[PDB]
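Undergrad: There's a structure below that I have some questions on.
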Amino acid sequence: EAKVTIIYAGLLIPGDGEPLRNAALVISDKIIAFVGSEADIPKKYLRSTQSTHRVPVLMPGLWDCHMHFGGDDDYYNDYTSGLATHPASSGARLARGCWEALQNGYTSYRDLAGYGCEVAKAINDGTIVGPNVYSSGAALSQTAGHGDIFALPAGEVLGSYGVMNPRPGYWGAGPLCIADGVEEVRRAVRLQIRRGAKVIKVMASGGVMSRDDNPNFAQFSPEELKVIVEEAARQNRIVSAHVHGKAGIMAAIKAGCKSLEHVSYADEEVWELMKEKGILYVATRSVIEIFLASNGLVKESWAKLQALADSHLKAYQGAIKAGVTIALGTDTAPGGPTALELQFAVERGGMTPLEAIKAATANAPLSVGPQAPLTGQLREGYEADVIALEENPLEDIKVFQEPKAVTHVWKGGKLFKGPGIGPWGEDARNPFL
Amino acid sequence: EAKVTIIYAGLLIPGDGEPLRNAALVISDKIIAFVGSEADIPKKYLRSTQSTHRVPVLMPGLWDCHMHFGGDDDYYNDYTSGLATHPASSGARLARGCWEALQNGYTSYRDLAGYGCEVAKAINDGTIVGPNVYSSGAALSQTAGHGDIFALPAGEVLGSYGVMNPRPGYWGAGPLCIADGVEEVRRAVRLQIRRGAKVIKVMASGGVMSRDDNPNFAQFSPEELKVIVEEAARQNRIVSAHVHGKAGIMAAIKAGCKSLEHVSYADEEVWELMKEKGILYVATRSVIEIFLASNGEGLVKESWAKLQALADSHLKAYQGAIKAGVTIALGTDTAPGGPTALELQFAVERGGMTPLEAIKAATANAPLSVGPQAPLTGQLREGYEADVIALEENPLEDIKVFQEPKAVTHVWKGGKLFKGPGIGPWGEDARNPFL
Amino acid sequence: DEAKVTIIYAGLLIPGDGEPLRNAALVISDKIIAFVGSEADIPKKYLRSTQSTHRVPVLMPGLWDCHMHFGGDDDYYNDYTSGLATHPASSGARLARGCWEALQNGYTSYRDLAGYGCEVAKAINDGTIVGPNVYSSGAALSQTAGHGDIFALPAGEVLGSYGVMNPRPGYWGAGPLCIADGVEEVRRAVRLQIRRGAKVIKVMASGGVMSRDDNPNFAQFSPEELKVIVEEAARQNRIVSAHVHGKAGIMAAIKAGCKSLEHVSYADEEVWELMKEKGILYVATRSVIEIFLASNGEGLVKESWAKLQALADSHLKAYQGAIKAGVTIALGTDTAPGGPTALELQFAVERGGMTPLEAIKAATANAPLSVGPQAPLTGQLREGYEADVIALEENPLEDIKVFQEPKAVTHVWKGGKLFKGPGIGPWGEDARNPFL
Amino acid sequence: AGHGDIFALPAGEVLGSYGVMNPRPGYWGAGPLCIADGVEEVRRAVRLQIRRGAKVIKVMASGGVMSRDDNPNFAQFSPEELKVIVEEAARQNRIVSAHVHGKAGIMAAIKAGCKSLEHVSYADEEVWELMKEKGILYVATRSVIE
């Protein structure tokens, strides 16, 4: 018999649509059975309900569409720690991160480089808890691309992450994958699917820093990018492209990528193309804001960074104004400061708090294309990923930055946070007994 | 300024010594500053204390001296899962395990095969919580030894775990290490020290199951075992030896191993040798009890009779060692967060220990399991590490009390409270490390 | 916080591209040239703010050589075997002397076309040593059995060292040479040079000048590979320089999109027009031809020597023809750092038929075209250009051989910093021991 | 896992770079460091340095000064390896210099036949006498400590 929960909400924010006052939501097992006004709850659920909750604010569980499941040791300060950190160390750290994410009301994460596939196994067998993870597996990069570890010699990097020379040692299952040429990129995409990747991520331009590779220059050939998109597409994945400079943006669009990250030099032409082709914009404004707070760096390097920060701001604001479909991503480790991205959507992008919430809920599953279930909205038939808040985030978007303000967390209809509920969620049992 | 905590205890079980009624313990920072009667607390601590607790029962944090930090996927049923499971999956699972261990009052673990060194890093930087982990890194095995994965062809296993052919992919850092000959075995030990291993583990006889290798037969040559012991000793580690048959037990003793596991065919000669040379006995009776409960289903009738014969020998060996006064510590042979409390039960109900002796074997004696790598710990004594647990019930009246985690109300590790009333899942003053 | 200003008064100022100025002045503000013109016209703000003043007979841009190789080889093997066998630590040490010598001769920029320029530039840029601005190709790219191949060694050794398959320990992908075969491999080949910081890409597009193993008349790499190489370079804003002798190789390099050609020994009217049309740089490296002409068929079979002379003659006609046709030219020597680069100016005049002023243009103003979009504004004494400036005791327009006496270069500024001058030590102004 | 090992890197990368097995292109056997384990490997290790023209042999005979990864108090290499290393050097008229802090390492280096000791941080009366008796050079490197 079905497990039924009624949640009464002072304010219900459905994700895409006008909020409802004095509403109710019914969960039947894993799905949402009813949404609407308190008065209209079908009587069958009033009879069959196992439990009822009364909360001030209800909304969909939050997504972050740009996470990286790294779990690095704190020793090396560049991408060397990705290579040097033993993945057992990483997984342990990612477990905390995933716990923290869920306690903050994040019920889905799109991992774009790292061990999300491997860690998801420990979430799905119930050993640990966390959001739904949609992982790219390794980010794909060309040699001398943004995924490359320039400070290491090339043999070490390609021995670790290349798609030639199969060998013992979890070959093909790291945070990055280096491939050069049409032949190698086919295997590259396939190796991520192999680990269970639900999205594909490419480096389609240089990194934001400008020391080794250049953010203004495109990465991968159009021939490789097209093959990568076709490979993903055959298994119903879309490709997400790291892009800053317009060269890279346009190459990623031409190739068929359906999600773009950073998009720092998006202009009017880009916005129109992204609307036309249904391409998702994920700004990751957090990462820009961090280095702006750093304030420097050589004086010319810093001026370059500020110039890019300004372009990035204009690009984001322009895309919002032009009606490009947007989702939110932070570019951080699990349990990182993802809530800040909602703040920046409002205070930098110029979104309303309601639009910001849409970008983090209703629009977010577009980030994984056909791999998305019906989710991200409080709607009948959608997945019961639902969070309750003590205060109205439409009056202050910073509310999300206090985890205590998220009082209840349902993922797939199961309560992982709430009054009386232990750290590992409802009816948790030690899995090692 | 030092952080001072006073804990008043209705009953204080020091670990090695008679329990004390109406006692008190003072923690200053990471160490125990005072133990004794409530009336004798030095006044300077009464003045400087940040907080006070009052509990019915206080004792040292518990050790388990035979854990394995595997975190395997549930897919393959033999040692294939150790190879096939991505270590990121393993680490994640071990994080839950370590949390559970600490919530049960286990503040130290000796990991004898797996990723303890690698997971300890996430504990020591405060990303996760868990016991003090003393890890062997990989268990060392000969080809066709107990560490070998017989169902896989040999190239795959030695490509993964051998000490030749360095390569990308975390070479030398798995749950198992295959090495053959004096030359290879030197590297084998060194590769574990490289990871931070605080003990060395060898397979010195066949596995308990008797299908591939034979528990009655010794493993490694005496030449290899001696080198292994010498390699460990030079970096102040001792070696723990998996041994069942007497051949393996005696070879391990001769070589200089200072801790023996299972020890299923220990007889009078073995007990005396172990006393004489100061060798620790870790029975792991839990593992034997699991397959006894299984009842030989899905085994050949003769294979089951062999198992029962070994279970009986193992029982006599354990009882005999307790009776002969061999120094004993407790180990379960299970994953972190596993049913370690059961081993205390078996120490009393199978071994014939008093509850007080059982507690000694899980506290005061347990650091002997890691030899010179042990700090002063495992006892509620001045100058020892503040690994301290509080209980609601007196375990001396019922050793099964430890099997209810709720009965462990307070857990201090290194003077820090990781469990207690009002204390969140990640311990006192926990902050999200990713902000 | 104050800008560092230097005024240099010059009896004669050779701007690099344009008529020389008599009784001129140049102002340096920090790294850049703030003013050039007549002495009388110096903006008064610089007359007020100047930290130091110099008076020199002749001032001009710092010199470029567009064909260097940062090899540093041990003197043991006489062919390309030394490139493989020489430990790169030995090489780097030798290259440090070479770079010091270059700068003392007024060479403030070098285009390295095979070797460790990228790796050595790091020691120049952190100030441990001194040298020119280095624009390096990293490894020269070659096909198997191409001009970069070491034919005297068996093929497994050469491709184990320089191939783009089989990543391994030991500074894989970072040698003087890179062997790649096929479109797939050549993509990685280009990318591995960019990885080391290469600011240009170099390909072997024909056989070597010695007609011993490979043949200078025959093209190297397929057109498909060459196009991919050019596209790969272009995506990161590099151009490709092509080693070409025979017309087959010249034409294939041009068709593929290469923007700089070296040697170009069989360039004829059709080639000159194409190079003008497409803006392709001509780097003759006449020095290398002149060296073996001076050898005089020294232990060569008579027919091998006749072949070499025939090529030397074609090379001369090609060069003269390109100058006469108005192809854009820059100077390169094809030598080690600190080599006899000044000779190339002599040959530009005495073999090519350039005026001394045109020769200087080819070694200054035109030279940054050698690295395409990777060039800053440099190679001219012009406002807003980089302060790479040298002073001479005598007028090189009266005698182009003046550059062959390093004492005649009295002052050397690179990026506004004085690395040679009266009172200035071996490692430049305000040098300090970097290891203290 | 000795003082020459790069503990922050995984072991395959370090031994691929500096081990004395798996000859390969890329200036194999000619780096700043050489990792060797056992009598067989240490023979090649010494020989590979003589190959380059080494005029002395240097061993790590105890942990590093920073007590982070390896421990300065503990000896490094077995006495069997150290003796072979000294013998290999001696056959080509080289002596061995030993990095030593703790007394365990100092004494093992002396026993093996090393003729120069570096740092020698826990040299006591017994060590001084031995070094005089056997003609062993003391190189303090006090600058590092300072």
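Numbers in chain C come straight from Swiss-Prot, and the residues shown are 45-480, in order.
Each residue, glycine too, has its Cβ placed from N, Cα and C.
Below are the features listed in Swiss-Prot for this protein:
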type	residues	note
ACT_SITE	C:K246	active site
ACT_SITE	C:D378	active site
BINDING	C:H111, C:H113, C:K246	Zn(2+) 1 binding site
BINDING	C:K246, C:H287, C:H307	Zn(2+) 2 binding site
MUTAGEN	C:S135 to G or W	Affect substrate binding and carboxypeptidase activity
MUTAGEN	C:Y160 to S or G	Affect substrate binding and carboxypeptidase activity
MUTAGEN	C:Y206 to S or G	Affect substrate binding and carboxypeptidase activity
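Describe the structural context of each listed feature in the structure shown, including burial, neighbouring residues and relevant distances.
TA: Sequence-distant contacts of C:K246 (active site), defined as residues of its own chain at least six apart whose C-beta falls under 8 angstroms from its C-beta, comprise C:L157, C:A158, C:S181, C:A184, C:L185, C:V284, C:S285, C:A286, C:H287.
Around the Cβ of C:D378 (active site), the number of neighbouring Cβ atoms within 10 Å comes to 26.
The Cβ of C:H113 (Zn(2+) 1 binding site) has 26 other Cβ atoms within 10 Å, all protein chains considered.
In the shown protein chains, 32 other C-beta atoms lie within 10 A of the C-beta of C:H287 (Zn(2+) 2 binding site).
If you take the C-beta of C:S135 (mutagenesis position) and look for same-chain residues 6 or more apart in sequence within under 8 angstroms, you find C:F114, C:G115, C:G116, C:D117, C:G159, C:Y160. A helical conformation is recorded for C:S135 (mutagenesis position) in the three-state DSSP classification.
Secondary structure from DSSP puts C:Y160 (mutagenesis position) in coil.
Annotation for C:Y206 (mutagenesis position): same-chain Cβ neighbours under 8 Å, separated by at least 6 residues, are C:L128, C:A183, C:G192, C:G219, C:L221, C:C222, C:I223.
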Undergrad: Could you give the Cα-Cα distance between C:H307 (Zn(2+) 2 binding site) and C:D378 (active site), in whole Å?
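TA: Per the Cα atoms, C:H307 (Zn(2+) 2 binding site) and C:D378 (active site) stand 9 Å apart.
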Undergrad: As a test of the contact definition, list every same-chain residue at least 6 positions from C:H111 (Zn(2+) 1 binding site) whose Cβ is closer than 8 Å to its Cβ.
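TA: When sequence neighbours closer than 6 are ignored, C:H111 (Zn(2+) 1 binding site) has C:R155, C:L157, C:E306, C:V327, C:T329, C:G376, C:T377, C:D378, C:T379 within Cβ distance under 8 Å.
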Undergrad: State the count of C-beta atoms found within 10 angstroms of the C-beta of C:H307 (Zn(2+) 2 binding site), not counting that atom itself.
TA: 30
Undergrad: According to DSSP, does C:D378 (active site) fall in a helix, a strand, or coil?
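TA: DSSP call for C:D378 (active site): coil, neither helix nor strand.
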Undergrad: DSSP three-state call for C:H113 (Zn(2+) 1 binding site): helix, strand or coil?
TA: coil
Undergrad: Within 10 Å of the Cβ of C:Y160 (mutagenesis position), how many other Cβ atoms can be counted across all chains shown?
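TA: Excluding its own Cβ, C:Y160 (mutagenesis position) sees 25 Cβ atoms within 10 Å.
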